[PDB]
Each structure stands twice: as C-alpha cells, then as structure tokens.
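A.B. asks: Before I ask anything, let me first share the structure, which is written out below as structure tokens.
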Amino acid sequence: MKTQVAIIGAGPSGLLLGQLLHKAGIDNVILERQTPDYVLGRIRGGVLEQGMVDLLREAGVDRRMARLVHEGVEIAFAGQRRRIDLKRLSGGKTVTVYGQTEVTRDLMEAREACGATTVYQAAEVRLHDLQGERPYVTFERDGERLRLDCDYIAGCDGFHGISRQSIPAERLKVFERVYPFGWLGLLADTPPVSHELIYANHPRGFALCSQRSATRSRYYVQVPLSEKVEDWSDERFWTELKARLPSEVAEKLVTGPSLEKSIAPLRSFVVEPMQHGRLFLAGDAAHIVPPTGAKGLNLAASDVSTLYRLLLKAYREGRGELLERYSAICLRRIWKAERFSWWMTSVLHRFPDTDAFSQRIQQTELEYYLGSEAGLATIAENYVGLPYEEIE
Amino acid sequence: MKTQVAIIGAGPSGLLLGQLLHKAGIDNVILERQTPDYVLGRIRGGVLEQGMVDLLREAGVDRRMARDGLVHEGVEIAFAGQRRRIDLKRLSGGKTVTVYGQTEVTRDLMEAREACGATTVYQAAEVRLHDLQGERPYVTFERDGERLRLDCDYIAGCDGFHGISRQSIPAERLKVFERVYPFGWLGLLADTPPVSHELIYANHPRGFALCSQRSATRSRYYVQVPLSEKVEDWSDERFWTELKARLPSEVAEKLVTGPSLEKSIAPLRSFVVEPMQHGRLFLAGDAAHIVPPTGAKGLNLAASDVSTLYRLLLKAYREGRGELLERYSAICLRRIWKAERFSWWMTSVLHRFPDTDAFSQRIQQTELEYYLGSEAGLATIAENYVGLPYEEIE
Ligand SMILES: Cc1cc2nc3c(=O)[nH]c(=O)nc-3n(C[C@H](O)[C@H](O)[C@H](O)COP(=O)(O)OP(=O)(O)OC[C@H]3O[C@@H](n4cnc5c(N)ncnc54)[C@H](O)[C@@H]3O)c2cc1C
Ligand SMILES: Cc1cc2nc3c(=O)[nH]c(=O)nc-3n(C[C@H](O)[C@H](O)[C@H](O)COP(=O)(O)OP(=O)(O)OC[C@H]3O[C@@H](n4cnc5c(N)ncnc54)[C@H](O)[C@@H]3O)c2cc1C
C-alpha cells in the first residue's frame, strides 16, 4: 500500500489532519488500532475554543450547528460563585460545548463521505526508516502483515501510541508532572444543572458541572489515585458531587443512572522536539495537559493545523526542510496552554499534605483572580484560547 | 509612668503610629530595645506605595521625602536575557511608586517625633507585657538597671518579627501560617550611581539579582544566596562579580562599582498570624506578618496596619467606642493576604529553587513570558505592584 502521508490514529487529531490534507489534494491513509465503535465509546471532554470550530468547518464537517451551544464559565469557591464574562472580557469570544464523541463521529462521517482510506483494527503498527526518503509502516490486519509506504508519517496516536516511542530516546527531552489525583467523570441522561460550565474548588475536593445537550450532562469530582471506579456507585458519586457544590446549585441537580463512568489520571507532559526525520507527533502523542483548562483537543487542533500547512508548503515548493520548524511553532502554543492548564489545576484542586499557608494562598489566588478585572481578563482570554500562532 | 497608648518598637511602624496618635491628641510612649544609632543602621528596602506616601504626609513627615524621593512610572524584569518594562502608571491607571530609603523614612519620623517632644525611651531592656485582657494593661522594662512600669490603655506591638508582643499572646489562641524560603538576599548598599533609573528584577540561571537605588549617587543591589552562606564570606568583589554574572550584558557593562557602605543577608520567609490582636494588645507590621521582599510590600503593609489601628483607636478614644477595636484583625488580614499572595508570586517566578525539575523550570519561564508579554498579565503585576486599594475599616 502507498500514500503520501501515513497517519497513525483515527482519533480527532488523525481524522482532522486527514480531512485537511484531503482538501488540499494530499493523499493520506489512516491506520487505527481499535474498532470504529471502540473509538466512539470514548467520552472525554466537551469544550471547544473558536479556533477549532472554524477548522472543523474548513475540514468539511461541522454541518451540525445543532447536534452544540455556546456557554459561559463559572467558578464556585468558599461559599460563592463568580461568573466569568467571557464575551465582554475577551473581546467578543466564547467557547462552544460539543462532545468529543460527536466531534469524532462528525469527522468519521466527513472522511467516509470522501471515501478516504482508514484501516481500523490495524495491529502491531511499527514505524520504519524515519531518516530515509521512503519511510514505511508495517501492521497486521486479520492475520496478514501489511505494509504502507509514504513520504511522511503523522503520529496522531495519543498518549500511549507507538509513534512517540519510535523516536530514539536521546533525541527527546521530556517534561512531566503527574498530579496526585484523577477525575471520576460521569455521563448522565439528565438535564444539566446549569447552562454555565461550573468549576468548584471545595474543601472536600474539586468538582465540575458541564453538559452535552439539554438532556445530557457530564460531571466530575476529583478522586485520589488509589480509588477504583468499581468502588463508586452512581449514588455515591451524586452525593459527593452535591457535597461539593453551592447548595443553591446542588438542590436543583437532577440525577440519574450513569450512561458512562471512568477515572482519568491527570498529568502535564511535553516532549521537545516533537518530530524526528519524516515523523511528526501531533496532539496527545506529543503532549498532555490536565483537562481542567479544556485545552487538549484544542491544542491537537493547532498542531494539526500547523502540520497540514507546513506539509502543503513543502509539497508545493518541493522543499522538505520547511518542515523543520514544525516543533518550534507548535511548542510556543503548547507551553502557554500547559501553563494555563497547570494554573487552573493548581488553583481548583485540593492537594495532599498542603500546609496552612498553601491553603490560604490558593484561596487568595481565587479571590484575586475572580475579583479583579485584570485577573478575570487573564482567565477569560486564556480560556477562549490565545491567538492562533503565526505558524510557517 | 503612664500614657494612653504604649507602643513597643521605634521602627517605622511604631514611629508612624506614634506620630499620627500625637497629631490627633492621643498620649503615647514608644519603648525601644536598641539605640537610635542602631535603629538607623538598618538599611532594608526603598519602595513606597502611594498609600504609604499619603500616610507619611498625613503624619506630617513628608517635606523631605517630597524633595528626595524618586517617583517611577515603571519597573523592569529581566529573564532569558531580556529586560521587559512594566509601565505602572499606564497599566495601573495612573499610579506610581516612590523610591525612598527606609533609613531615610525612619530618620524623618524620628526627627518629626523629636521635634514634637513626644516620649521615646531607647534601650528599654527586657520589655514584658502585662494584664492584656484587663482594663489596665501595663508594660515593664529596665532602663539603666532599674525596672520601670508603664501603665496604659492599649498596647501596640510594633516590634518586628523578633519582637516580644506576638510572643505575649497565649500561643493556643493563635494560628500561624508560614513558608521559609530555601534562599536569602545578600544586599549591598554602595555610594555609586545606580546602573539604571528603573528597578531591574532579574531571573537568571545562576539565581535572582535585583538592581535598585536610593539617589543619583547611592545604590542598592541584591543577589539571592543559599541559606548556608555567611556575609563575611562575600567580599564586595565576590558580590560585584556574581551580580554582573546575573545581569543582561548591556546592563553589567555600564555598572559602576564601589566599596560597600553596608552588606547583609536577609533570609526570605512568608509568615501570617491570625488573629493579630488579643485583649488590649494589637500587633502591627512585621510583628504580625512577614512577606518576602521581592514584592516590596512589607513596610507598605505595616503602614496600612498602623493606618487602620490609628483610625480605630481614634474611634475608641474620641467616642469611647472600645469594642470597635474588635474588627482590627479582620480588616488588616484582608489586605495582608493579598500582599502575601503577590509577594509569594513574585518570589516564585523570580528565584531559582533547589532541585526543581524540568517541567517546573519551563513553567516558571512560561509564567514570566505570559505576565510580561500580555496586556492583562502585565496589568495584574502593575496593579499589585503599585499596591492594591486600602480597604474600608468597619
Ligand atoms: C476527562 C477529559 C476531559 C477532557 N476535556 C477536554 C475538553 O473539554 N476540551 C479539549 O480540548 N480537550 C479535552 N480533553 C483532552 C482530549 O480528550 C485529548 O486532548 C484528545 O483526545 C486528543 O486527541 P488525539 O486524537 O490526539 O488523541 P486520542 O484521542 O488519544 O486518539 C489517538 C488514537 O490513536 C489510536 N492509537 C493508539 N495507539 C495506536 C497504535 N499503536 N496504532 C494505531 N493507533 C493507535 C487510539 O486508539 C486513538 O483512537 C479531555 C481529556 C480527558 C481525559
Ligand atoms: C532586604 C529587605 C528589603 C525590603 N524592601 C522593602 C521595600 O522596598 N518596601 C517595603 O514596603 N518593605 C520592604 N521591606 C520590609 C520592611 O523592611 C519591613 O516590613 C519593615 O521594617 C516593618 O517595620 P516595623 O516597624 O513593623 O518593624 P521593624 O522595622 O523590625 O522594627 C521593629 C523595632 O522594634 C524593636 N524591638 C524589637 N523587639 C523589641 C522589644 N522586645 N522591645 C522593644 N523594641 C523592640 C527593634 O529594635 C526595632 O526598632 C524589606 C525588608 C528587607 C529585609
């Protein structure tokens, strides 16, 4: 098999890169380890910055202006709830709520409608000859070892993908912080308790209220790492959730059986550079932010945007070396999103063995940022997403 | 001996409080462990927020600071070899800071106090406080071998971090919040013209450095140093060499150096007690809290505690409203914690901490990039640097 760009991973990153490359007449084949249904079973997040919404349209999808709303942000702490006027504070921008499952299903449909190639259940993917002019990928599909020749490989295979693991260790510098807690998330077929995303810092720990539609909700509470999802019945989750929200919010919460429940570990992770020879990492394969800041998929989007654009230029100009700037460009946006996601996480969660001083400083941090126009502006401008870097 | 308000400490806090009390007609006596000469030997800092300047004027001690204080419209931060200016007046909406030595501030208050003929007992050894929860609190000290007693209505603990007043409150009624930093500030006062008209905070791989000033021909510099260092191991030349090594080459270039007038190492710490009072005793300034100096807030916080204490005491004395003093701690703490947060923040982004991992160091660099390069970020530094607005009282 042969193509121009071999894409590893049919998650949002790989599917979006695939659409953009196709639109620009660049052949690509995507190889995905799991089944289509398995990929679609991932719930993940629901907040998109405007950079992403336009890119989706530009990629030939987003024809579902419905099933997809705009919402504001609220932070509850120490007995109060402060709404962040995103629109007024950020120069007219806002975020869109849209489940990652729907985004992914939307891109899967846009690819299928193009007849483009996607190989699901591609096992044992291995990358080869990254420094050569003819790199290739080997994999197994129902018993047979297949091979895919290409000019470039985009590793869009997530945190535990094979592509970051195919770059010689010594070429990479790794930055990582692993948080001492995870997010127990619950998807429910109930109307959301607010039309505002609600982040809550509470003595018992963090909680978050979000939504997917008028009758579908998404909630999270932080939990320690020794906790197992089977130890948390739906009822136990709802009780802990209420115990962490302002009673005004809590009394009006409609509960119901979970449609999906899982615990996600939190971590900040970055590699530099994010490429090696003909391989370019994008999204979670190259970096991870804790979901507190809702930046993951949005960063994946801009990585994909830059990659798409630098590839297009290289072909058009018959010059690969332009591709050398990919890492530097992406990294500038990555680090800002890492700082904001780290900040949000650090001010909103309860950490183990925090002394009195630390606890008060965290409280004062919230008071100042939620009570000062300048403070509020730093939050809103970062949350709606900073400017799409220059690229090229 | 008797007075209305006994003040422990003849540092800026106590002097400023005594001055305002004097001017409002309230009797007060300051008792001080050191000698004038000693007090005046402390160099410390030099940045004043406007609230402090107005209080000094209200205290009737501002003519000289008007003539000799340097007002800055900006402050500068250097990191990754690049000075970034923070236009304070523009970002804060018109506010500025004034550079004026604490020694000069202290000298001016002492002068004012001496002219007024107000009471100040230097070398008052072994001060011990008594009967705080009663109606007739009193203090005892030793002056030239004899033990004297000073009876009063209220006691102002303005004796600094190592004072005696915070320690006179039953420990179990107080809650302590502290953070001790893994470094101190080696400061050098020199009679050379400052390398810059603006203050320059520098985050550098070798560690923090600060370029400040006191006049067109008097300078003040600092470099962070580990806690195992002793000043005597730092000759003026070792200092100049390390400072230059931490500054933009373009700055280190023009640096005029010279013999130190004074040198010392200040360890950094954050410290807050709650509450800040007990019976007739009220703590103010460094006796109640400490902030690392990166934020230039300590004396300014001292000024606002005193301002608040003075105002409530006038109400108690000029209205018999004695239970109104119950709100002192709560009022002060609101400003205190805001200064503690900013001071801690400044400290964390500007200094090098031991065994900090790679992610943590990159995050520090990213924080600087964001706050010195985004309008909103810059604004949060500026509005905090010029001092947030004093509270309301009551
Ligand atoms: C609780 C939670 C909430 C979040 N909230 C948000 C939010 O609201 N907004 C936001 O922007 N981000 C959010 N995120 C992050 C976001 O979900 C990720 O950033 C996004 O999934 C990254 O997409 P991706 O395509 O890079 O990787 P993935 O979605 O991980 O997809 C990589 C794909 O590659 C496949 N693959 C893996 N290994 C191989 C292999 N060896 N061979 C072939 N294929 C392979 C995987 O099966 C997968 O389908 C959240 C994440 C979590 C955990
Ligand atoms: C390197 C450095 C730089 C700084 N830079 C600045 C700056 O630029 N801006 C700013 O706002 N702040 C700054 N500060 C903070 C400022 O120096 C202090 O916060 C300020 O001195 C508080 O003064 P005070 O009167 O409350 O206490 P102090 O100045 O400590 O005075 C307390 C007084 O009490 C006396 N005393 C102690 N114990 C007793 C006792 N038992 N009996 C009697 N008297 C007693 C002492 O001898 C002293 O005279 C800096 C501090 C340092 C260390």
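Method on record in the header is X-ray crystallography, 2.0 Å.
Every residue gets a Cβ built from N, Cα and C, even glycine.
Annotations per Swiss-Prot:
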- B:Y201 to F: Reduction of hydroxylase activity (MUTAGEN)
- B:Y201, B:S212, B:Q213, B:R214, B:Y222, B:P293: substrate binding site (BINDING)
- B:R220 to Q: Lower affinity for p-OHB than the wild-type (MUTAGEN)
- B:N300 to D: The side chain of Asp300 moves away from the flavin, disrupting the interactions of the carboxamide group with the flavin O(2) atom, and the alpha-helix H10 that begins at residue 297 is displaced, altering its dipole interactions with the flavin ring (MUTAGEN)
- B:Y385 to F: The positions of the substrate and the flavin are not altered (MUTAGEN)
A.B. asks: Can you tell me whether DSSP puts B:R214 (substrate binding site) in helix, strand or coil?
C.D. replies: coil
A.B. asks: For B:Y201 (mutagenesis position), what is the secondary structure state per DSSP, taken as helix, strand or coil?
C.D. replies: strand
A.B. asks: Relative to the Cα of B:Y222 (substrate binding site), which of the mutagenesis positions B:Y201, B:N300, B:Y385 has the closest Cα?
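C.D. replies: Answer for the nearest of the mutagenesis positions: B:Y201.
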A.B. asks: Helix, strand or coil by DSSP: which one applies to B:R220 (mutagenesis position)?
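C.D. replies: The three-state answer is strand.
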A.B. asks: Which mutagenesis positions of B:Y201, B:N300, B:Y385 contact ligand 2 in the sense of C-beta under 6 Å?
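C.D. replies: Near ligand 2, sequence order: B:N300.
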A.B. asks: Near B:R214 (substrate binding site) in space, meaning Cα within 10 angstroms, which of the mutagenesis positions do we find among B:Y201, B:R220, B:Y385?
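C.D. replies: Correct set: B:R220.
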A.B. asks: Counting every protein chain present, what is the number of Cβ atoms, excluding its own, within 10 Å of the Cβ of B:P293 (substrate binding site)?
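C.D. replies: Excluding its own Cβ, the number within 10 Å is 21.
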A.B. asks: What subset of the mutagenesis positions B:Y201, B:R220, B:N300, B:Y385 lies within 10 angstroms of B:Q213 (substrate binding site), using C-alpha positions?
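C.D. replies: Among B:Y201, B:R220, B:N300, B:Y385, the ones whose Cα sits within 10 Å of that of B:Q213 (substrate binding site) are B:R220.
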A.B. asks: Using a 10 Å cut-off between Cα atoms, which of these recorded positions sit near B:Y201 (mutagenesis position): B:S212, B:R220, B:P293?
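C.D. replies: Correct set: B:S212.
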A.B. asks: Show me the subset of B:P293, B:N300, B:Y385 whose Cα is within 10 Å of B:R220 (mutagenesis position); these are the recorded positions I mean.
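C.D. replies: So far as Cα distances go, none of the recorded positions lies within 10 Å of B:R220 (mutagenesis position).
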A.B. asks: The record names B:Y201, B:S212, B:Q213, B:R214, B:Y222, B:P293 as the residues that bind substrate; what is their largest Cα to Cα distance in Å?
C.D. replies: 16
A.B. asks: Reduced to three states, what secondary structure does DSSP give B:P293 (substrate binding site)?
C.D. replies: helix
A.B. asks: Just counting, how many other CB atoms are there within 10 A of the CB of B:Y222 (substrate binding site)?
C.D. replies: 23
A.B. asks: Excluding near sequence neighbours, so keeping only residues 6 or more apart in the same chain, what lies with its CB under 8 A of B:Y385 (mutagenesis position)?
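C.D. replies: Those within reach of B:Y385 (mutagenesis position), by Cβ under 8 Å and sequence separation of 6 or more, are B:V75, B:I86, B:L88, B:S92, B:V97, B:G295, B:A296, B:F342.
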